[PDB]
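Peer 1: Before anything else, here's the structure in question.
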Amino acid sequence: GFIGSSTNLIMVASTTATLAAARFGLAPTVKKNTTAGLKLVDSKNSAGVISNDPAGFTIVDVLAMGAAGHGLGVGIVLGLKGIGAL
Amino acid sequence: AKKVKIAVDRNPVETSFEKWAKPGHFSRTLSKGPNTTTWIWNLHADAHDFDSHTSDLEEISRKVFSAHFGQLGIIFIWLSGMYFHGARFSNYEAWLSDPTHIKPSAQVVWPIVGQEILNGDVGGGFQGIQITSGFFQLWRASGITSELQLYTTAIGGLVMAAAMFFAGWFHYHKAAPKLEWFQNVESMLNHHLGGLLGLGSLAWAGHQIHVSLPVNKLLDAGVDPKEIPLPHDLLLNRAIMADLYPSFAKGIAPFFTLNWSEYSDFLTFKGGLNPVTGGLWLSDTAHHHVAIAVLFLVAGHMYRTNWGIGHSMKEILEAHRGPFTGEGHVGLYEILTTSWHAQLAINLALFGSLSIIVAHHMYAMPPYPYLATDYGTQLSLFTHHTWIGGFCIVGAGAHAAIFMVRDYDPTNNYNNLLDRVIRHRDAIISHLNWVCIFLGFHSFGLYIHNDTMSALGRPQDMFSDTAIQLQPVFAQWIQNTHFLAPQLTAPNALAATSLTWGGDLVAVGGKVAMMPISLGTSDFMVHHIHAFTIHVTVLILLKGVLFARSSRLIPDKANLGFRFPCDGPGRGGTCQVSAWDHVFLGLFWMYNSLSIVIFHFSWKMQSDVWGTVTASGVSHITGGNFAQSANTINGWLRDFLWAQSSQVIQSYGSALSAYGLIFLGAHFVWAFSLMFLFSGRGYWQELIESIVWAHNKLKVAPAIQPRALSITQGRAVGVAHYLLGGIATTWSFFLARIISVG
Amino acid sequence: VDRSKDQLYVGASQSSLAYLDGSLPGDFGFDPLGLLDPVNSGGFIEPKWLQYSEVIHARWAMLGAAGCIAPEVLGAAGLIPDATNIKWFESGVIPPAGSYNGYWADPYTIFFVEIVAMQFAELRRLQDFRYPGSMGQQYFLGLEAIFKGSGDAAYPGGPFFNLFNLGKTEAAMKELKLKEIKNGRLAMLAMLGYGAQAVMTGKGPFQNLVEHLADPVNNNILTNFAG
Amino acid sequence: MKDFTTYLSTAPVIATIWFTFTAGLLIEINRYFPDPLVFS
Ligand code: CLA
Ligand code: CLA
Ligand code: CLA
Ligand code: CLA
Ligand code: CLA
Ligand code: CLA
Ligand SMILES: CC1=C(/C=C/C(C)=C/C=C/C(C)=C/C=C/C=C(C)/C=C/C=C(C)/C=C/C2=C(C)CCCC2(C)C)C(C)(C)CCC1
Ligand code: SF4
């Protein structure tokens, strides 16, 4: 069963972490760009996307962090199999 | 925060033949019509100089965009012709059965004035001109097995050519993008990185995984081409694919479950060359384009367009600011979004350098089946793509100087990297000047040292492997490091990327496909010739760019323009001071430097790599005479030019007799060019006066007054004929030679 | 794209609200790429063509969605002979996937009649977009009386295309147009579902539904990656 | 059409047609009378 396996858990955790990090102001988002000093500052969005989320979390943040989460998860899954851990 | 959006103007221009009947309409000067023959040349010279027809950037951009559709449409006609001639006038089908004995041919001549002798005996019951373009090897790799498949591609090529010409007309006469559209550099890079290169690589991986790999796996096994399954049968029937590659039995579940190791059977990392065909494994090539697809698709999400996330290219440039460089990269973003010439200067430089890198990598890692053992194709492709790279780089200097004269504005450039470079140009050119003199003495002087010592009967005093030695120790170390890479630094690679590093030779059909290349004293000497001739070409072109606007001789050179002959005989003489003349001189040195590169390649391969495998060992075409002979200028004259030109001068009466004719004709055009280079239009204008008098005497004098060519056109006509004659001479000499023996 | 109904969908953006004012049917503010912006529009990317094209796609898709499954449903119920209980992609449209022998003519003979018939239907429809009302002028066997259009290309109306003159009131017509667009958009996704499901599973749309209901967990997109 | 025929009358277009005609005539003559060396 794929569900609950090591591969599935890592991908769900990595995807969840990026969404959680971005939503709670731990990663850059659509409304917060990052300065040269790796600090979050307000940004200007040409196509201001309306969102009812109290923090302004838009659907773009989901796609941005969904792909970022998948990239992180895929690397970990394949990396562990490389060293024999997985 | 200007939004990224589509912006056009409706019906900007009217489609009429009115202006087709009014030559010179584009320019105010030429619109009045001709009075002297100089007008005719000016019409063609300034036709595509859009930046000088109008001062409106938007109008310039729209012409560039549509002129590019015309270039694309022309390539499709050319590509369509190559595929069509393969279907109708080629022996491709016979070649598939016996690739090692049948010479590729895709051109046939009509039987007129006795030219049918050029239809040589190429094999497969076919008569035609042998081709060195390598199209047969490319078609085999992709999986083409019938002339019907070639025919359909040609028809598709013409449809694409029609679409390209429609697009050019549509986007100039019907819906022309506005200037703000052209200036979305962030958006363009995103689409061109992830969309053009990224999806293009992924799409081609799909073809290789589903068409090329199955077809070539059976072809190598010896299956008759007509009995191989058709590509669509492979696509529709997963059962067939499972037989060739069992991984297909599991579908795409491994891809989504991250069990990517399941696909190890067709996504390999072998390295080396396929022993049966002598070319790269297609399974390796598929994993290459899959990896490249992911890298570029990720690369296409870097720049900010409409949704906040991403980078601003202006912000990156302005943040990279150091203590040694004043303001830094400030102002470059405005330069590179308002000057087409500045963009062209960069792109030509790297596009040309890429074409040269292609030449080196394709010969060392032959990517197509039966490409290596076809010595005519290996020599032609390496030489073709080196010449293309050479011309592009010289163009990069030409259009860097055009930017410096026309698009450069001091107000926007104050104490930035560009400004500071101009402020120590004497330091740069003086140092680069000395480096060239140093490299000329210590590389070409060694050849003169060897030639004199050899003529004096003092071989022990020469620079050679049996005498004073100059070993490329640094290059030899790198060859050994790459040879041992699979053991420790690339553990998951089975073999070295190329057989040039070391190991054992691969032989296909009794001929060597690739074997280790040894670097000795001769290789040391020739390489430092390359560094010398390249550094001189940089000196000429860089000098033209840095001194385009002014110098200690002409303080106001910018006002004179980019292309003028001189500023008169004053100050001792100022002939050829314009930046255009630095391109004119740079073309000669580029031709000089690349000629040695392709002579180095031709002699080294025949001497040390190419040859016939036999029981005793490898016998090379020129028998390993490069090491002992290429250390003197006399050796090159006798062993390379005089000995190998035997084939071309004995070509008369055979199918190669055409190369003999072009060999003489090329010699003629080259010498003809020296008439324009060694003379000046002052003599010729006076000569035409006497010739015009004879016509006046007979009431047959023209209404358009004859004029001797301008000063600049004499130099342009001279260099064009000089290059054509020189390059065509080598072209005939190479093909008649390698086809005859290789 | 927010499912169901709502004032605005997920992708609605402040930029798209500039020109999306609810005038068009099914205007839920969803235009993240801003293709319907009137400013500096041209070519085929303009509001009039894009809105017209969506309706045309909607109407073809609705016929396709109902026609690509009816043979399977009717065949499953025994209302048509089993010889015609054929998957939509095995009718003859894609002979490599499957072809049906038994039509009154060869499928290429039938195609020529399709070409000629659609040339008249489609080029006459086009000429009303380029020159509104122009198809009601030149003699066409007296049929030009019903081709006068109504000024809006996508909604010709008239005695035939509005046979039963439904939506007489302005309010009623707006509701009908909204219902047409939503059903049309739903059918466009259904047709894409038929195409994707055919490749992934190789079975008809009706078979996929029946299998899913049997064992929903063991029959879905995730399990069909491998078989 | 007047302008298009004017374009065909330009020097480069006329020369292409004229030499295409002239070359074709010479090629065809040598196709039916191969190897002419003496009037005879
Ligand atoms: C039949 C269609 C048509 C017509 C009537 C016009 C008419 C016009 N165009 Mg348009 N145009 C068309 C198609 C057409 N265009 C297409 C298909 C494109 C896409 C490439 C363009 C792109 C375009 C641009 C970018 C511009 C025009 C311009 C013009 C004006 C002058 C053109 C002129 O003098 O041409 C006479 C020129 C020629 C006959 C040269 C033809 C060149 C083509 C590409 C063939 C190249 C062959 C190649 C060299 C072969 C190798 C040669 C070797 C063997 C020796 C005029 C209003 C100009 C304008 O409005 O300026 C204000 C302008 O700047 N057009
Ligand atoms: C761009 C590249 C590309 C493309 C186009 C394909 C395409 C394909 N691959 Mg390949 N593949 C690729 C890259 C690619 N591959 C790469 C990089 C790898 C390495 C990881 C593989 C590894 C791989 C494996 C291991 C397998 C395939 C398979 C397949 C086939 C079935 C895939 C499937 O189940 O789709 C599922 C569903 C879809 C793709 C969606 C289809 C959507 C349709 C087109 C929508 C149509 C809608 C329209 C409105 C309807 C028509 C209406 C009209 C008639 C009126 C298919 C031909 C499988 C196969 O059969 O191989 C023989 C298979 O087993 N591929
Ligand atoms: C992407 C490539 C590219 C592009 C788009 C351009 C574009 C331009 N260049 Mg640049 N250039 C390039 C590459 C490019 N260049 C390269 C590679 C070089 C190095 C050789 C140069 C060197 C160069 C110079 C020195 C100059 C330009 C100029 C120009 C401008 C006017 C050109 C013109 O009117 O030509 C009109 C075209 C012709 C007159 C036809 C030339 C025909 C050649 C000589 C034929 C050669 C032989 C042939 C290929 C094969 C045999 C033929 C057979 C019949 C015997 C224009 C903006 C000129 C300018 O003023 O810019 C501001 C200018 O002075 N370019
Ligand atoms: C074979 C012909 C030839 C030769 C020998 C040279 C030589 C030179 N050219 Mg020239 N050039 C040539 C053809 C030639 N050119 C042509 C045809 C053109 C027209 C396109 C040009 C255009 C051109 C340009 C535009 C430039 C050069 C440059 C140079 C110099 C390169 C660097 C240097 O100092 O090297 C070292 C010198 C040599 C290799 C010459 C031979 C030295 C001998 C072998 C050893 C010394 C002899 C020894 C002392 C014994 C003497 C005894 C005696 C006194 C009794 C050099 C003086 C570049 C320059 O000036 O760079 C600084 C430069 O910018 N050339
Ligand atoms: C360099 C290529 C290029 C570029 C940058 C543009 C750019 C533009 N074009 Mg032009 N165009 C091009 C080539 C290009 N065109 C060609 C080759 C043609 C002839 C076929 C046209 C015909 C054309 C028309 C008729 C129109 C434009 C329009 C536009 C504008 C909007 C484009 C858009 O949003 O498309 C987004 C794309 C789509 C909506 C269609 C997507 C699907 C297409 C039909 C096929 C794509 C195939 C894909 C690349 C590969 C699939 C692989 C496999 C699955 C088969 C924009 C200024 C429009 C305009 O003026 O707007 C103001 C407009 O009306 N273009
Ligand atoms: C875009 C719409 C569309 C298209 C292109 C198709 C296409 C197809 N359908 Mg499908 N179908 C559709 C929509 C569509 N269908 C819809 C919406 C439904 C649900 C109602 C169905 C239900 C359906 C079934 C149940 C079947 C098909 C079948 C077929 C196939 C055979 C067609 C045939 O024989 O027609 C026959 C032709 C006609 C009905 C038109 C007759 C034209 C003459 C000239 C009219 C003469 C009229 C007369 C003079 C006066 C009126 C008389 C009247 C009052 C009695 C073909 C692949 C069959 C199939 O798959 O077979 C293998 C099949 O069994 N379809
Ligand atoms: C809290 C909340 C909620 C929830 C939410 C959720 C639950 C979400 C989810 C979400 C998700 C869950 C998402 C996801 C996404 C994903 C994505 C977007 C992906 C992507 C991917 C990619 C892009 C990939 C790529 C690749 C490939 C293909 C190959 C290899 C490499 C790589 C990896 C790169 C709601 C709203 C209800 C309500 C309110 C609150
Ligand atoms: S006219 Fe000729 S010789 Fe006199 S300065 Fe000008 S380029 Fe030199």
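Going by Swiss-Prot, the residues shown for chain B are 10-751, listed in order.
Keep in mind that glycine also has a Cβ here, set from the backbone N, Cα and C atoms.
Per Swiss-Prot, the feature [4Fe-4S] cluster binding site maps to B:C575, B:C584. The annotation chlorophyll a' binding site is assigned in Swiss-Prot to B:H676. Annotation comment: Swiss-Prot describes B:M684, B:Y692 as chlorophyll a binding site, evidence class similarity to another entry. According to Swiss-Prot, the feature phylloquinone binding site maps to B:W693. A mutagenesis experiment is reported in Swiss-Prot for this position, B:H676 to S, and the note states: Accumulates approximately 50% PSI. Here Swiss-Prot notes a mutagenesis experiment, B:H676 to C, with the remark: No PSI detected. For the mutagenesis experiment B:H676 to F or L, the note given by Swiss-Prot reads: Loss of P700 function. Quoted from Swiss-Prot, the note attached to the mutagenesis of B:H676 to Q states: Impairment of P700 function. More severe; when associated with 'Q-656' in PsaB. Annotation of the mutagenesis experiment B:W693 to F in Swiss-Prot: Unable to photoaccumulate an electron on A1.
Are these features on the surface or tucked inside, and what touches them?
Peer 2: Cβ-based neighbour count (10 Å, all protein chains) for B:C575 ([4Fe-4S] cluster binding site) stands at 17.
Under the DSSP three-state reduction, B:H676 (mutagenesis position) is assigned to helix.
Residue density at B:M684 (chlorophyll a binding site): 13 other Cβ atoms are found within 10 A of its Cβ, drawing on all protein chains shown. DSSP assigns B:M684 (chlorophyll a binding site) to a helix.
DSSP classifies B:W693 (mutagenesis position) as helix under the three-state reduction.
Under 8 Å, Cβ to Cβ, and six or more positions away along its own chain, B:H676 (mutagenesis position) finds B:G734, B:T738.
B:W693 (mutagenesis position) has a Cβ environment of 16 other Cβ atoms inside 10 Å.
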Peer 1: Specify the nearest of the recorded positions B:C575, B:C584, B:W693 to B:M684 (chlorophyll a binding site), where nearness means the distance between Cα atoms.
Peer 2: B:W693
Peer 1: Rounded to a whole number, how many Å is the Cα of B:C575 ([4Fe-4S] cluster binding site) away from the Cα of B:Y692 (chlorophyll a binding site)?
Peer 2: 18
Peer 1: State the count of C-beta atoms found within 10 angstroms of the C-beta of B:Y692 (chlorophyll a binding site), not counting that atom itself.
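Peer 2: There are 10 of them.
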Peer 1: Using a 10 Å cut-off, grab the number of neighbouring Cβ atoms around the Cβ of B:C584 ([4Fe-4S] cluster binding site), all chains included.
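Peer 2: Looking across every protein chain shown, the total is 14.
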Peer 1: Using Cα coordinates, what distance in whole Å links B:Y692 (chlorophyll a binding site) and B:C584 ([4Fe-4S] cluster binding site)?
Peer 2: 17
Peer 1: Hey, how far is B:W693 (mutagenesis position) from B:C584 ([4Fe-4S] cluster binding site), Cα to Cα, in Å?
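Peer 2: Rounded to the nearest whole number, the Cα-Cα distance is 18 Å.
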Peer 1: For ligand 8, which among the recorded positions B:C575, B:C584, B:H676, B:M684, B:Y692, B:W693 have a CB under 6 Å from it?
Peer 2: B:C575, B:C584
